[PDB]
Amino acid sequence: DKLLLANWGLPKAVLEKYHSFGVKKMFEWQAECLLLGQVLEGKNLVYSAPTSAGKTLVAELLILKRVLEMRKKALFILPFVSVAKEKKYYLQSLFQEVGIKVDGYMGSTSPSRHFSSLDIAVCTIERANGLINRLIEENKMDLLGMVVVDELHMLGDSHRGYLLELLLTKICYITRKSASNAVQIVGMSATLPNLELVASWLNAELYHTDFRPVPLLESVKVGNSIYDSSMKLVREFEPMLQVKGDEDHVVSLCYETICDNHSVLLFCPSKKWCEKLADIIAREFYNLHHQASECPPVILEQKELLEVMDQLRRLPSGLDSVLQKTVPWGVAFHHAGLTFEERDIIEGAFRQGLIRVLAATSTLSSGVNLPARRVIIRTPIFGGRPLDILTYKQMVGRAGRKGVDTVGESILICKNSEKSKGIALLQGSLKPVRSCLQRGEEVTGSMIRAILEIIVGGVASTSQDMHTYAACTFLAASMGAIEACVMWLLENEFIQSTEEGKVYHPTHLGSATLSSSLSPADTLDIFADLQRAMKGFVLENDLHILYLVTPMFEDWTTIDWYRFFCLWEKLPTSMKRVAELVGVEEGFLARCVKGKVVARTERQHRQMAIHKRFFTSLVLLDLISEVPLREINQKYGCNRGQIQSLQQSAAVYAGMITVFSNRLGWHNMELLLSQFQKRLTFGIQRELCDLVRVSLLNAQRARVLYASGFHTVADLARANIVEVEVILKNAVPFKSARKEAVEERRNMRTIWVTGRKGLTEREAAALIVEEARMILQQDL
Ligand SMILES: Nc1ncnc2c1ncn2[C@@H]1O[C@H](COP(=O)(O)OP(=O)(O)O)[C@@H](O)[C@H]1O
Ligand SMILES: [K+]
Ligand SMILES: [Mg+2]
C-alpha cells in the first residue's frame, strides 16, 4: 500500500523509465532503508544486503534526490573498468528523459565534456581519487554533492582498495574543516562483521538485511550424495546417461539443468580446465540429443547464434578455435586469457540465453552481474591452494534469477579428503575489514601517500592539522606514526619546513608527484631513472622512450626466458644499444635459462625487474608497430588477454610520466613522451592518431581506411558511405584464404559496439561518416 512507488512524490517523467521492465513496488527492506533516520535529508548511509536483492535501486533514488533537489553533481565509484562501463550505460539509459548528462572517468578513458557540464561522473577507484585531487587544487570542492561507493568491502585489503580509504578519509577531513548538508556518502557491500564500525567512522546511519528474492540452496556433493551446510543429505544423485572421463557427474549435472530449459555456470581453477571442460560438455551435447562446428539448430534464435560467431570473427582477436566447436551448442568458456571484447560478447550471449553452459574462472565471479539457475564449483582447490571465502560467496551468489527461477542451487564438488574443507566454506564467514594503514614497520606506503596528498594539496599546512586528520581515519575509528611519515617527506625533498613555528610546504618534486598520481615510493626511482636517461639517450628508435613508459609494478605474464634469449641474439644493433644502456646484461639472461633462480630476496636485485621491463618494452614496441595479436602471442608466448591488460596499464603510466616531466620543466623529455599515450592505447603508429578519434575506429579499421585513401577525419567526412562499408569488409580475418547470393545477410548485425545495439556493416559505415562530420564541425 504505502511502498507503492506512486506515493513517493516521484517525478512523472522518471517513474515510467523504471516501469519499462518491472519496478512498480519496492521491497520491505528498501523502504525501511530510506525512511529510518535522517538519511533522506542528507545524512550518510552505509547499508548491506545479500547479492541480487536490489541494492542498486536504493542508491539511484538517493542520487536523483541530490542531483535534482540540491542541483549538485554526483560521483559513482566502481572497482573494475568492465563493471564501471556496465554501470555507465545502465545509468545513461535511466537519466536522459529529464535532460541529465551522464559520462565517465575510467581507466585510460576521459570525458569529452567538461566536469562543469556533467551531473553524474562514473569512475574507477584510481581515477576517482585523482579527480578528487583535481577538485582540491582548484577549490571546486563545492561542486561535489555526494559520493556513492560500490563494493564497500574493498576498503579492507586490495591492490587499490586502500585508495578507497584515502578518498573517504580526505572527504571526512575536509568536511570537518567546515564544521547545512555538505557531502553525503552512500556505501554498500556484502555482510561484514565490523559493518557497524564503518557506519560510525563515516557518521552514517546503518541498515542491514538478509532479504533475497530467490532462496539460495548452497550444497556440496561427495560422490553421488549431496549435503547441506549441516552435512544432512538432501539428494541421492544418479546420472541419467553415463559418459566416460573423470566424471564426478559434471556433464550429467549440466545436462539435467539444460533439459529443464535453464542455464548453468561451471567454475574451474585454471584457464585450461575451462576450455577442456567446455569441449567435453559440448562434445557430449552433440551425441546425446541425437542419440547416436555446425550451424546453430533451427529454433527462433538460429539468427542470433550466427550473429554472435560473426561478431567474434570480425574482431582483432578473431574467432577462437575452441569456441568454434562449442558455441554452436550453447556452450562456451570465459577467462582472463580472452580479450575484453570476446568476454563482452559471451556475457551478453549467456545473459540472453544463447549460451546455456558457461565454464568460467574466478575472474567472472568478481566481474559483472551474471546470474544462473545452477552454479557448479568444480573443486575447493583453486590454483593449488584452498579456495577463498569471498570468492566462494561471489560464485554461489550468482545462483537464482529474480523473476525466473523458484530457487538457486549451488553445488561444490569434493572428495572425502577435501570433504572437511568444503563444509568450511558453506558455513564460513567473511573476515573483518582492515585499515590498510598499519604499523613491525613504523612507516607504510599508504600513510606516506595520504600525508603527501593533504600537504601538497594545501589542506593540511601546520603540525596541528596533521593530527586533526589522524582523528578522521578509519584506523582511529577502531579505538605518532604520522610524524614519522612527515619526516620521510622531509628527508626525500618532497616537503618543506619553514621557521609562526613549524609550517610544512610542498616542493616541486612534491607538486609534480601529486599531479602525476604517482606513488611517493615509486617516484624516487623514477626521478633518478629519468635523470639517467637525459644524460645519454637513444633517439633513432622508439624503444628507449617506450622503456621509460613501460610499467613494472606487477607481473603481467610468465616470461619464457629461453625464448627471450633467442630474440636477444636476433635483435638488431640499435635495440641492443638500448638494452645495454638500461642494465640488461647477457650473462644474467643465460643464468635465467640454465637455472630457474629468481633470487630477488636482496633489494638490489631490482636487476630482475629491469630484464622483465625490457622484455615488456619489446612487446609494446610491436604493439604500436601494428603487429597482429596472433604474431605477438606466438613470438613471445603470452595470451591476448595479458597483452591487452598490459597496454591499458602502459597507456595510463605513460600519461603519468608525461605529466611528471611537465611539472618538473623537462620540456625536451616531455616532448618525446607526449605521443605514446595515444599510441599505446589503440596500438597504432603516428599516422592513425587522427582516424582513431572516431569512436568506432580501432587499429585495424583505421589502417584499411588509411590504405584506401582516407587519412584524416576530414577525408572521412566527405566520404561516400557505401565505399566505407566495402573497405571495412576487407579488414576481416577468415580461416580459409578468403580476405551464394544471400539477400538475407543485408540485415545481419555482425558488428559489436559499447552499450550496443547490433550494428550491420552498412549502419556502422554510416555511423562512422556521420560521426566524422560531427567532429569536423566542432574543430572550427
Ligand atoms: N526494488 C526492486 N524491485 C524490483 N526489482 C528490482 C529492485 N531493485 C533491483 N531490482 C532488479 O533486480 C536485479 C538485481 O538487483 P541488483 O540491484 O543488481 O542487486 P545487487 O546490486 O545486490 O546485485 C536488477 O536487475 C534490478 O533490475
Ligand atoms: K576509437
Ligand atoms: Mg553489487
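All residue numbers here begin at 1 and follow the chain in the order shown.
Quick reminder: no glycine exception, Cβ is built from N, Cα and C everywhere.
Taken straight from Swiss-Prot:
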BINDING   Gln30, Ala49, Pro50, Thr51, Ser52, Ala53, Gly54, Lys55, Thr56  ATP binding site
MUTAGEN   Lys55 to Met (Swiss-Prot position 121)  Abolished ATPase activity
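What Swiss-Prot annotates, mapped onto the structure for a quick look.
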{"residue": "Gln30", "record": "ATP binding site", "DSSP class": "helix"}
{"residue": "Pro50", "record": "ATP binding site", "DSSP class": "coil"}
{"residue": "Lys55", "record": "mutagenesis position", "DSSP class": "helix"}
Study note, to complete from the structure: Cα-Cα, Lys55 (mutagenesis position) versus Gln30 (ATP binding site), nearest Å, comes out at 8
Point to revise | Sequence-distant neighbours of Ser52 (ATP binding site) in its chain (C-beta under 8 A, six or more apart) | key: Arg212, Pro213, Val214, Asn369, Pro371, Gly397, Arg398, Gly400, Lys402
Revision key, fill the gap. Close to ligand 1, in the sense of Cβ under 6 Å, among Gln30, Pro50, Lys55 as recorded positions, are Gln30, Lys55
Study note, to complete from the structure: Same-chain, non-site residues whose Cβ lies within 8 A of the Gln30, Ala49, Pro50, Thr51, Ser52, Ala53, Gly54, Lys55, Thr56 Cβ center for ATP are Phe211, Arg212
Check your understanding: How big is the ATP site in terms of the longest C-alpha to C-alpha distance among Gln30, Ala49, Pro50, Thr51, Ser52, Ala53, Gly54, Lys55, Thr56, in angstrom?
Key -> 14
Practice item. Give the sequence-ordered list of residues that share a chain with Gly54 (ATP binding site), lie 6 or more positions from it, and have CB atoms under 8 Å from its CB. Key: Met26, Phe27, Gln30, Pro213
**Study point:** Residue, out of the recorded positions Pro50, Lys55, whose Cβ gathers the largest set of other Cβ atoms within 10 Å
**Key:** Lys55
Review point. If you count the other Cβ atoms within 10 Å of each Cβ, which of the binding-site residues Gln30, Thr56 comes out on top?
Key: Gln30
